Structure formats: structure tokens, C-alpha cells
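Just below is one structure, and these are the notes that go with it.
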Amino acid sequence: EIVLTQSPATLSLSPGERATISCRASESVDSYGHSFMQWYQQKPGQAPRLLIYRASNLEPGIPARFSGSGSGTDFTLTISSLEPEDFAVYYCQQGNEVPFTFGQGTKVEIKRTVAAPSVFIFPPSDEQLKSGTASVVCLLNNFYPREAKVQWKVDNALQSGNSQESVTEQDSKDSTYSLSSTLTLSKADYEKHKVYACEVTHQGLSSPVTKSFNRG
Amino acid sequence: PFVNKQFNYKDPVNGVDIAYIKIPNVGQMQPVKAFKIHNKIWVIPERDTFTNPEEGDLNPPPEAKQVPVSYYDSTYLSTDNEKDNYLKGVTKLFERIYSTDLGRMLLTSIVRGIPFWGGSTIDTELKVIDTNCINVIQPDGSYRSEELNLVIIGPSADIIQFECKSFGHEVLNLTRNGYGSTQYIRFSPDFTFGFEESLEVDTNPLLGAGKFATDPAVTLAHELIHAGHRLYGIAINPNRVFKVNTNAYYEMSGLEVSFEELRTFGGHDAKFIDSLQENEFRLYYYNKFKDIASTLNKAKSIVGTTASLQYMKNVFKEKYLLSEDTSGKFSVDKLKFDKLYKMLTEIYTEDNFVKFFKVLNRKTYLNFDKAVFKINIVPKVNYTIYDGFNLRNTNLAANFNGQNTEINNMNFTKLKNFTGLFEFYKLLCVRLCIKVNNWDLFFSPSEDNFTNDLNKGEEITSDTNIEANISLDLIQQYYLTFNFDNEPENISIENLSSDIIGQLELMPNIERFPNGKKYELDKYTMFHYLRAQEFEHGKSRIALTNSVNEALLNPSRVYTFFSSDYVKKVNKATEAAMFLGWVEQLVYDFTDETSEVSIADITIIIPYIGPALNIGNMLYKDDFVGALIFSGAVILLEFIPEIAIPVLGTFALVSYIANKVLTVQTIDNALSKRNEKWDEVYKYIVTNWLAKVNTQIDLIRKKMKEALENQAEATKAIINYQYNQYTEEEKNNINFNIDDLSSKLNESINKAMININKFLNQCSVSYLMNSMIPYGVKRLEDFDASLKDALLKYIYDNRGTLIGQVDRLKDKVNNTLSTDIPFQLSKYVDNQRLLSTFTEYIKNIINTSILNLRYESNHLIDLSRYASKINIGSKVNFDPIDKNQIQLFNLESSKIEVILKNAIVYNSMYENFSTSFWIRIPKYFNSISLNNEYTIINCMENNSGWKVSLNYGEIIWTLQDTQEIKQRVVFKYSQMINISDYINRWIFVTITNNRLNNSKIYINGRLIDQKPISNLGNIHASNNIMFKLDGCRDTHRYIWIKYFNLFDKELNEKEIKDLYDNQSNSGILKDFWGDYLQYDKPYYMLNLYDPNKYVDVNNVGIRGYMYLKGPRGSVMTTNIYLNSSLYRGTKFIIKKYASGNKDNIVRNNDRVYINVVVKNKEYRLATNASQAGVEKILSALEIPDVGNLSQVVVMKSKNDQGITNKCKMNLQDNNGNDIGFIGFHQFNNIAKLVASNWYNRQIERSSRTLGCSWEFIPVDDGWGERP
Amino acid sequence: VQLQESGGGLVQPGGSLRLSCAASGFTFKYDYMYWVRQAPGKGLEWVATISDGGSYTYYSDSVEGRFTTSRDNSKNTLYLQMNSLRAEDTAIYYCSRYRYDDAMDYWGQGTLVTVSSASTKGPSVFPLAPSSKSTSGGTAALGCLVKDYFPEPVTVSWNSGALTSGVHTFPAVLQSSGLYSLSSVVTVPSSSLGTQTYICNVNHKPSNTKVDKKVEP
Ligand SMILES: [Ca+2]
Ligand SMILES: [Zn+2]
């Protein structure tokens, strides 16, 4: 088993800058005068896409900003001048011998200026209550960077471990994110409480913003 | 001695040996004057105008005889002077015959063969047959009657139709039932036939041009041989003929050839009769002799003479060689008969006579007469008893010169052939027509002529019969047993009636062949291409010679098969002090256009045989050499014979329970009768080949000889059309002779024929050996297989009886039947030309291979003609430079499958056999390869068979008998080594096997590993051989393989080495890996004398120099390899200066330039040669700046003298002289590159490695190092 | 020139399943073919390779003795027989062609193999009504909570795939219940809201559950 250590593990970079991802084989990856290192790009929900083959050969149909180099145990994929279309997980892959093996992945995130979330607050449908649980959703729409604290408060009693987060991926026109936070309570807990609010902290906000409703 | 008197025709009748006599006749005939030249022999110098009363006139008949030559002269032999001459000529020829051993002996046999007696309606009495006597008129008018063995007459209408004739009977077949009859030979010594030879040129170089004359003593012998068979009553029935197919456009419209005639000519013609038919006849006449013995025995009385019964009984005893006992009873001894019959039928033959007279003679009845000549042998200045025409101590003594009708023309008068040139013809057209003379067409014998009993099984007993070739030595042992006196008596007999009534023995029956007969064909045939070469014959001045027919449609219709160069040269337009010329120059082109020559069985190929005859099969165009290599001799043949060897009848042995002796006897009989059986089948195939194949080739041979003649006549003519428009004048001023121009072109033509004959000889044998004999050898190997089982089952079942010898025999049986009985052509053929061709064919083991894969004209093909099919996988790759090099990758479509023909393989073929190949195994790079044995050549049917496989650092050979278990031999090499002889370089593998012994693996001619296989098998012989990487678990791997061969024997050490040198391609230089050295291709240099160094330049230009510096790096992969780095130093590119070669391969003795890359810029490698002392330091000079400096290098691969070598680069100065080989100076300093002549002086006196020993190393994926 | 791989679905631990990659548009019968897999939100892993003639196969040590790869060159099809499945085999499964002697260049869409004792549930669809207190502005947001389904995936679309700008659809979250849940939202003018009607097209193909929920105040 040839192990391919890929680094850096994450990489966040502005468009038009240089990306240099670097792969490293435990044993040699060369034979018959070749290095059978390939580089792949995968976007969410798509099959991996060949970029580069035998170490240095650009795949026809892939644009020039991608080059590959190296030999033996050390290979390097550089992206000459990044686009925002290039948020991906990039993988090196050896083909020298069985077991054919992959790198652990490298996550190119793209950078943009700071963008303020829009907070939206959503009460449980009536239909949902009659089933005996309540979901309150808190949408943060179109922001960057990803880091965000979303605290749930109910009668400003701070809730914890009864809500989950989810994030879209970068939305390359904008390199923006969106996020849902979803507090689930039983029906009994929800209707022995009046005011529901989700408070958000983020770089694009001068001070924490809260959206609230009450039942009715 | 043979004729004691001179006679003159004018000498007066005396009743005794000069007499007017009478003969058997239909109705009344008048007496004719005859002379008794010898006991029982008379001559009647008179045109035969009375034996055949349905020929009245001596004129040409209204419809012409179907013979190629004929001659009518109704006034011949009409006067007395002629009659005298005739008498003298015939006498002379008997003396000529009787003066040879074989002659003295034939004639004794003739005098001795009195026709039997014969008559007698009564069982108990002997009576003379009347037709076997003449009535001899005496001076006083009375008549005595006289017995008579033979009479020579003048000829009938067709003067040259010489026959044996006899008088028949109501019931008895006197010439076929052992009785015999008097024989009447129609003959003249005043005429002879003309024929052409194209065979003696290879023993007799300055020989003739035109026709040669048949020596008339040979013709008379031919007739006396017939007379011999018919006097001993053993002539073969004339209904018994060699029937010919006749319907195909190219087949001889027709041709009677009787078995009697085949027998009589002998030599290779007698060999068309198969053994079965030969035996049928011998048995038939043996039994007819028995019936004579038993007729004699019943005889108690004897009428019509005063001689005793006993006396007459005793005459016939001596004739038929009967055994008499004490009681007077007679019987035929099979042994004494066998000998007598052999002598009459196999020794008394025309071919044998030719040996004794030492004359040139047609060599086969199929070599037709072409002319007829008047001659006159009576004067000794023309013809002697001892030399015939070829007179000692004269110009005529030499190369059968006396019988050359051109050279000895004062002796042969040309006569008219009364057979029209297109009297008998077929008409060939193309969908232009041409009449073609029947006697120019092919002989196609019907398959019905060739019968055997090979299919019949045989029961072997302890009784079984064990048999038991005609040299001059053997003829001598017959001669020495002869008794050359006790001549049979002339005895009184009682007068027959004065007119002896008799009819000639009535022959068949036989029929005018239909006369051509149009054929519409699609291609132009070779006869068209032959007619195009003809003209015209002709006068004004046409003869615009040219290629591409229609030439046909003039003239000049005059096709040639050279090359406008030649058509253009001699279609000018040239005079007159530029005759001369022109002439000088055309004597040259001819001998370069005709002596022109160019596969390892057909060594010499003449590439214009194609164009001349359009061969043939003949769709083109003219790389006939391409098609010949691709397909072999078969493209020459006009019809493909079928090789019909049936499943041979097997032997079953009879057991003799509790009987040691009869049980061993029966084994010994089984084995010997097997030895007989190969002989039987070989003999059968040779016979087939002689009649159906070797005859097609001999026609083509004559046709070439003609094509050449055709061209030299067309050329000679076009010259004289010129020289004639001239001088003239002077004219009387360039006194030139076509007679010496002829002399010059015949020498030329003969030289061509020495090549052409040789080429066609090899075509004939090669076909025999590789397309006929193998089919036999297979049925023979199955026959053995099955005899071996039987014999071992016999030895097993009688082991009780054989207590003391069960081993000795099993070993005898296994040793005998495991070994092929070798084919020897000399056992079957008498003819030294074919024999020496065959000896040379055998000399090369490769011709004997049963598989010989080679890339030719754009496919991989089997040159041994044994593969039924060669399936080439889609992703196989042939090296564009040397397509014999085959790359197979680890894909399943990169494979080649070879399938042998079913009718040619046998179960035991891999019991003694061998295989060789070259291989390049790339270096192993990856760890999965460390423990991964994979197959690359696989010949295995359900677990059994053989395979070649590879593992890390190993080549493996494996046999698996018969459903387990294995044996295995291995060659192991290291990848932890500086410079390997083996890693990624071409190596020559040979695996030999001997079932009773061991397998051996050889590598580059050297024995590596051997191991016993005597514990096996047997092996299941597989149809298939798969070339494919099977089981290789490195995705990226491949191998290169080439020059695959398979052999049906176990090669010895020497054979293997020869084979190694033969396939080394030593005319061509090679790089380090073994591939051909190429132009315009970068190479790193390795000096073999210091391999831990590489080349550098300290400085560019004449100031700098090149030097060796060290060390080289290492290259490695942990656990897999460790080697010296080879991609180091300053690269070299070899550039073209001189050439030819359309191609890029650097050949031995090429003159080249050597460029030298420094920092991606090429420089010229050069030196100042007048620099003092032997060593000239080399430099890298700016390409356009070499000045007049020494830079041309001769690439070498051998020295001289032929010993190959690693000193590649002999630098030369600009005058053509050697400076020295390139190597390096030291031990001083500083390892500069020098050219030193010292090196040239060593290479001739030793083959050791020297400072000039280099190897060129190109980049190669199989080495994998990274520059 | 494409590869459609089928066979994917839910299956009990210890159970079995057979995938079928369907090749068209190129010379299948000459090319090595590889199977590669990716556990949800995780790295790519090689599973197996099969030579062009089908005679030689290679397996990753993790699936050796347990998966078998075969092919039928006549129906241009590749097969992955898959036995005694474990939880860790849960993954999207890709076939790819190996262009000799370079790389795997063509890949299919993949097919999801989910290994679990759990049972298929179709989801519940709840609207997320646009507040109300809104505006202001512009620009109000609304959406769908797709809740309690197994297994992945569901797919959402708006107005039959018409409205697709301003649309965000979230990764599903494996809740503590053991059932997944996602939500999908869209921002739209306040203005056009009581007039322009918005509809939520939800699809859990794995239960044959199509829900078309209308979202409104
Ligand atoms: Ca014989
Ligand atoms: Zn004859």
C-alpha cells in the first residue's frame, strides 16, 4: 500500500492568486520512465474530473491554469491564477502499482470580501405541531466568511444541544455561504413558551442581530 | 569383333550371310536383299514398304502425325550408294554399342533370347512359330528357312519414327507372355534429332548456344532395349499409359506416353511408375515364366527340325535362366528371375547408355525434339566407334562440342520439320489471341497414375519377410557374372511355306487429340508474355522494343523485361563512329541486366523471372521477390499438386506363447518392417514430386532460357537494322561481326542460366521439403506412435517368456521409435544436381524448422509453411524500424495466436524438439513484480504441454506431462549489478528437449540449466501457441520478442551457436540494448574498457578536447534494482555523409559524421590529423567551422576477416586513409578522446576489449532512468 | 460517450447486491475498467480493476474475497457483485474507463449504496411561511422543511425547476432519530407574493414519494 500524503489539507485563496497543492508518496511512483501520478478535481455532487496525468500532462479539454509537476515521491499541482469556479476538493492518485491509492483530499475554498448575512426567522407550521414536535428555523442568507455564531434564545433562556446547523457550499457567482439553524422541541415545550428569537454574531455585523416572533 | 565382315551392298548373294530373303507378309511379297551381320541378326537396307500394307506411299500423309518433329523424303535410300552407306552406318553403330560394357551385354542378351517354340496345338510338342523366321533364297533358286532374333530395316514414310515391330498371332501375345517374337526395328543412321539443353551450363561453362544432336548410337540402343523386352516377352501392355489431364488452358492438348517407354528411358522417367505397379508387373512376368517352365516340362516331343528335344529344352533354359533338376524337370527361381528382370528392365536403359558413351542426351522424354538433321557417321573424320561425334584431341573433344550443331556444323545438315509450327495448338485469348504450340504446354499427370497400398494394415509374424540402387558399380557386378560365349546355335529347321503369312502385332486404337480449342481467360498468361518477346522475324526495321504489352499488337510487338534505361538506350538513333560503341556499352547492360541477383532456403533469387513470365499467379507488379518470400515456391507452379497421404495401415503382431525366440524375432521383424515403411512413403512422395512439381519447374526453366534467347535476338536485330543504314563506306571501316557479338551474348546468357538453374533447383527442393514431405512425416509419426503401444503391449503380455530381456527390448523399442528415420534424397534420386541442392538445403538447420515466424511484406508469416493461421491481436505493436520486433503489452488484445495445420501435427512432436527466440525484458520496477510469475508463450491443452514464463530476474521453461507433473529449467539474473548483460537488452534464448533425457536452456549460445524429463510424460501436443502476457500483475509491463522458431529435434551446442551468429544481423551496428544503430538519434556513450566513466568536453573548438571523467551515478529503487547510471555525459548523433539506404539504419562500412551535443547545440567531432605522433586528440568544432579538418568516420561492426567487434568508429582523413579508431589516451594525466591507429593494428590480431570499444545508449522506457 | 451505472439502493448488513455499469459510445472491449467509491462526505477509494478480456482482476484489500467484478464485452457492460455487505461499504460507486497507459478519464454519475438495518421512510413536507413583519426589504424569504426520511437522497425544485435563482438547498442532516432532514429556501420580492404563487417540488425517489407543497402566508 503506497500512501499519498496530500497537503495543505485546506487552502483558502483569492481569485487570480496561485494555488500550490502538494502530494507525497511513501514509496516511489515511477516506472518505465513515467510517474503515474494523476490529479483530480471533484465538485459537490459530481464525479471526479481528470485534470492531469502522468505527473505533468494536461488533460485535453482542461484549461491552461492547471499544470502538474514532480517525480518519484514528490508531486505538485499548481493553479496559475484561481477562479471562483475552482472551489473543489483536489485529489492526487497514483497508478504505479496495486493497491491504486488516493490522497486524502485538499479543499480549495475561495476568498471574497466580507458579506453581511440576512437573518430570517421561521415558525413551525401548524400541520407540524399536530404531529407532536416543533421545528423553528433560522436562515442566514448570503454571507462570508463561514464563521457564524447562532445562539437560540426563548424567553431569553439560552438553549443548547437541541439544534443543528447546515451550510450550503460556496455559491460561485458570489463566493457566498448560507446557513440554516434548526431548533427542534417537543410540542409541549414549544407551547409553554412565548417569545422565540435567534441571535447571530458575524464579522459583517457591527453588533449582534436578533430576529424574533411570538405565537400569533 | 561384333560384325566380322565388312559388307558392301554390291557384294553378290551367297545364300549364307548375303541373300535375298523373304519375311512374314500379308499375302505375297517379293524378296529383298539382306546381310546377316551377326548370328541371329540381319539388316535390310531398304525403306520399309511392306511390313505395314496400310501405308503405300512414302509421302507425308494427308493428316499430319501428332509428333513435334517429322521428316519425309520419299527418295531416301532409293539408290545403291545410299544402301551401302546405310549398311556401313548401322554396322558402325553396333560396333559403337558393343564397345561399351553395357552394350556388349545388351547384345549378348539379344542373341540369346530366341523366340519360344511356341506353335504346337498339342500340349506335348514344341514347334516353331513361323513368323519368327525368314526364308533365305539361295544362289541356285532353292530356299532354306532360318530363325531370327532381330532385323533392322530402313524406315517408313516418317523417316525419323523409329519403332520396334513384331508379327502377331491369333491368340498368343508373344511380346507380353514370356515367349517373345522376332523384332523388326525401323531405323536410319543417316538422320538424328535436335534438342536443347539448359543444365550442363553448371558443369561446362563455355558451352554452345543452339541445338545439340542426339548421338545415333543412343537412338539405336533405345530401340534394342525395346527389342530386348519383346524377345523375352516382358514388354508392358501398350494400353498401359501415363494418362494426362488435358482440359485446362495450360495443359498439353494430348500426349501418349506408355509405361513401356517410361521403363525403357529409365533415369528419372522410370521413376514415375509407382512401386505398386512396378511390383504388379514383376509378378506378372514371373508367372509367365513359370508357365513356360511348365510348358517345357510337359514337352515330350519336338517337330520341324533335326535338333534334340533336350537340346532345345536346354536353349530355353539358358534364355530364361531356369533351374533344372536331376529328373530333367524345370522351374523358375524367384531370385534368379528378379535379377534377370532387373537387368532387362532397370539396367538396359537409355539413361544408362548415356553414361557409357559420355554423350549429351535429352534427360527425360519431356524434353522434346526441336529439329532434325542429316548426318553421315561413316567417315572417321566425322564419327568414331569410341567417341562418336566428340572426337579426341580436337576442338570437338571438349564440352560435348562435337554434338553442338553450331560448332560442328560441317556434320549436321539442317532439314525441314514437316510438323508445322502451329500444326498442333491451343488458342489462348483475353476477355488478341495466340496460337500456342501443343509441345510448349504443361504436362499434368492425372492423379490416377499414382496408386498405393499405404492404407492396408499388415500382420507381422516371426516368419515375416525382410527385404533386401543402380550405380555403375552395380552394373559392373552384373557384367562380371556374364558368360560371353556359348552362343545359341543356328540349326537346320524344316522349310516353312515359301510365303510366310503374318500380320503386325495390332496396337491400339489411339486417338487424334482435339486441336485447339479456344480459351477465353481473364489475365494475360505467361505464354502471352512469351509471345510478346518474339518477332517478326523479319526485315525492315521495325523492332521498336518496349515494355507493357500490348506489344503484341505490332510489330514492334517486342516486349522486354528491363528498364527504359535499356528500352530507351537501344531505341536511338545512333551512328557511326558512335556505333561501336553503343555496342561496347550494350554488351555491358545485358550482362548487368541478366547476371542480376538478390529468406534462407531459396538463397539466390532472380527478380525478373516475374516480369519475363508474369508469375504466375502473375498479378503484380514486379516485386516478384516480395511474393516469393511471402508464399514460397508455390507461386511458380501452374497447378498445385495434391498431397494425399492416407492414414497409414498399422501393424498387429502375432504372439508365440511360451516361445522366447519367435517372440523376439517378431519384434525385430516389426521394427525393420517399420524402417521399410518410411522408405515406402518417402519414395511415394518423391515420385509424386518428380512427376507433378519438378516437371513444372523444368518447363519454366526452359522458358526462361528461351526468354533470354528471345531478348538477345531482338537486340542483335535492332543493332543490324542500324549498322546497315550505313557505312558504307566504312562500313568497310568498322569491320564488325555479329558472329562475335553472338559469342559475347551467349557467354552472357549461360552465366544467367547458372544462376537461374540454381534458383529453380532450390525452388524445386524447397517445395518438396516443406510442402510435401511433412504431410508424409506426420502419418509416419502416428504410425510409430501406434506401433510403439502395440510393441510395448506385446512385451508386457509376453514378459513371462522374456524374463531375461524385458529392459533391453523396451529400450530398443523406445530408442528406435522415438527417432525419426531421416529423409535422404539420394536414396530415391540419381541426379547429382538435385542431390547437391538438397545437401545445401539441409546444411542450414533453420530450413528444417517447423515454425519460422518472420515479418515480410506487411504481415507476420510462417516461412516453414506449417502454420495454418496466425491471428494478430489488435493491440500488438511492430517496431516501425525493424518490424520483426514485436511488442506485447499487458492488455488482452496484445496477443498473437499461431495455429498449426491439423494435417501436419502429431501427438509426439514435443518429445524431441526445441525452440528459440530473442527477447527484451524491460527492467522490473515495482514490488508486485517481485513475486509474480507470468506466462508469455503458452502451448498447453488441459494442463498438459509447454510454456515459457518470466518472473523477477528469471526466464522459465516448463513442461507438464500428461495431467501433472512438472519439470522446469530456469535462467536467473540480477538487478543489483552495475551493467547487466541482460536487463533490457536483447537476448537469445534456446530451449532444447529430449524426452529420454533432459531439457536445457541456453542463453546467448551458453548452457545455463539442464534437468531430467525422463520421468515424463507423455506431453499432449497442442495445436495452439499463444503469445501473450498472462498473469502479469504490473499494469504497465510489456516485452519485446522476435525471430521465433520451433524445431522437431534437439539442437546440439554447435547448431545453437551457429544459429546465434546467423540471426545476429552482423552487417548492421547495434546500440547498447541491441536494437539497430540509427542516424539522427541521440546516444550516451559507454566505454567498455572504463565503464565507470562518461564523456565530457572541457571546451568547444580546436582549443578544447573531449575526455572521460568519472564516476557515473547509481540509479536505484529500494529492494528492486541498483545499477550504474547510463544517461550520463555528452550525447552523440551520427549523421549521414555517404549513403544510399532510403533508411536510417547505420550499416557496416558506412561513412558518417559524428555530431556532439553540448548545452543543446550540436558540434562536429573532428581533429587535426598532421598533429605529431599516433594519437590525434579529438575536439568539438562549430559545425560550419570544421575547415579541412578530419571528420569522416567509417562505422564498423566486424573486422575484415569477419570477426565481430565493439570498436565502432574508424576516423579517416580527407584523402581516404585511415587515421585510427576512436578511443582514449591515457595513463598519464587526462583521459582525452583520441583517434589512434594503434587500435587498428590490434583489432586484426585479437578480439579483446580495447580503449576503442564503445556502446551507444539511447533513452528507452525499459530502462526507466530519469535524465 | 457515457457510462450509466445502476443497481444502487438500500440493503441489509450481511446482504448482497450487484451493480451494472452500462457503457456506450466507445471501444469498451479494449479498455481496463475500474470501480471507485466514496463514502458520503469523505475521500475517494479504489475498489477494483478488471482487464479488457475479463480474465484478470484486482481488488482493494478492504473488499477482497467479498466483492467480484466481471464484464460482458458483448453487451458493453461491467458488473460488481457485492456480497456480505457491511456498514462501511456505504458509498457512492463510480465505474471509470482507464485510457491506456495514462489515467481513468471517463466516469459515470455514480450510484448510491446504503448499508443499514433501518427502513425506508418517505418524508414529511412542511412549509416555512414568509413572515409577515416583513418587509423591508426587499426581498422576503420562504421555503420547505423536508423532514424524517430514509435513506438519502431527496431532491427539491421550485415551480417545476422554473424558479431556480435565489434558491438554496441544504445538506441533509442525520438527526439523532436516525432519520434525515433538510430544508430548502428561496428569496423573492415582497411586492410579488400574494399574486405570484410559489411551489415546492420534493422527490424521494427511494420511497416513490413526490410532494408538491404550496408555500404562502
Ligand atoms: Ca527399384
Ligand atoms: Zn521407345
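Residues displayed in chain B correspond, in order, to Swiss-Prot positions 2-432, 453-489, 493-622, 627-1295.
So this one's X-ray crystallography, 2.6 Å, going by the header.
Using N, Cα and C of the backbone, Cβ positions are placed for all residues, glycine too.
Listed in sequence order, B:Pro54, B:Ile525, B:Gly526, B:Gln527 are the same-chain residues six or more apart from B:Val27 (variant position) with CB atoms under 8 A from its CB. Among the natural variants in Swiss-Prot, B:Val27 to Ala has the note: In strain: 62A. The residue drawn here is the original one.
Under the three-state DSSP scheme, B:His223 (Zn(2+) binding site) falls in the helix class. The Zn(2+) binding site annotation in Swiss-Prot covers B:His223, B:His227, B:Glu262.
According to Swiss-Prot, the active site, proton acceptor annotation covers B:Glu224.
Of all Cβ atoms in the protein chains displayed, 16 besides its own lie within 10 Å of the Cβ of B:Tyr1117 (ganglioside GT1b (d18:1(4E)) binding site). Sequence annotations record features per position, and here Swiss-Prot assigns ganglioside GT1b (d18:1(4E)) binding site to B:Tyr1117, B:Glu1203.
If you draw a 10 Å sphere around the CB of B:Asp1118 (mutagenesis position), it holds 15 other CB atoms from the protein chains shown. Under its mutagenesis annotations, Swiss-Prot gives B:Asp1118 to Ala the following note: Decreased binding of NTNHA by RBD at pH 7.5.
In Swiss-Prot, a mutagenesis experiment is listed as B:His1253 to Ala, annotated with the note Strongly reduced toxicity, heavy chain has very strongly reduced binding to synaptosomes, decrease in ganglioside GT1b binding. In the three-state DSSP assignment, the secondary structure recorded for B:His1253 (mutagenesis position) is coil. B:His1253 (mutagenesis position) has a Cβ environment of 21 other Cβ atoms inside 10 Å.
B:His1253 to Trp appears in Swiss-Prot as a published mutagenesis result, with the remark: Heavy chain has very strongly reduced binding to synaptosomes, binds much less GT1b. RBD protects against neurotoxin less well than wild-type.
When Cβ atoms from all protein chains are considered, those within 10 Å of B:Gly1292 (mutagenesis position) total 20, not counting its own. Looking at Swiss-Prot, you'll find the mutagenesis B:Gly1292 to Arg noted as follows: Nearly complete loss of toxicity, almost no binding of RBD to neurons.
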In which DSSP state, out of helix, strand and coil, do we find B:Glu262 (Zn(2+) binding site)?
-> helix
Residues satisfying Cβ distance under 8 Å from B:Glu1203 (ganglioside GT1b (d18:1(4E)) binding site), sequence separation of at least 6 | B:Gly1248, B:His1253, B:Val1262, B:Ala1263, B:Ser1264, B:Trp1266
Please tell me which one of the recorded positions listed here (B:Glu224, B:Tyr1117, B:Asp1118, B:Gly1292) sits closest to B:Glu262 (Zn(2+) binding site), measuring Cα to Cα?
-> B:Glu224
Given the Zn(2+) site B:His223, B:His227, B:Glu262, its other Cβ neighbours within 8 Å of the Cβ centroid, in chain order, are B:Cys165, B:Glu224, B:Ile226, B:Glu261, B:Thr265, B:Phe266, B:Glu351
Check the deposited model and tell me the whole-number distance in Å separating the CA atoms of B:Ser622 and B:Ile627, where 4 residues are unmodelled.
-> 11
Interval of 20 unresolved-in-model residues, reported as the Cα distance (Å) from B:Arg432 through to B:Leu453 | 9
For chain A, which of the recorded positions B:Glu262, B:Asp1118, B:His1253, B:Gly1292 fall under 8 Å by Cβ?
-> B:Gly1292
Between B:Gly1292 (mutagenesis position) and B:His223 (Zn(2+) binding site), what C-alpha distance do you get in Å?
-> 79
Close in space, distant in sequence - B:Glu224 (active site, proton acceptor), Cβ under 8 Å, 6 or more apart = B:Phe163, B:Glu164, B:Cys165, B:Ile186, B:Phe188
Euclidean Cα distance (Å) for gap endpoints B:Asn493 and B:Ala489, 3 residues missing = 11
May I ask which of the recorded positions B:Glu262, B:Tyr1117, B:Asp1118, B:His1253 have a CB within less than 6 Å of any atom of ligand 2, listed in sequence order?
-> B:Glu262
Restricting to the same chain and to sequence separations of six or more, state which residues have a Cβ under 8 Å from that of B:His227 (Zn(2+) binding site).
-> B:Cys165, B:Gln184, B:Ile186, B:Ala236, B:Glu261, B:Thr265
How far is it from B:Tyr1117 (ganglioside GT1b (d18:1(4E)) binding site) to B:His223 (Zn(2+) binding site), counting Cα to Cα, in Å?
-> 76
Select the most exposed residue of B:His223, B:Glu262, where exposure means the fewest other Cβ atoms within 10 Å, treating these as the binding-site residues.
-> B:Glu262
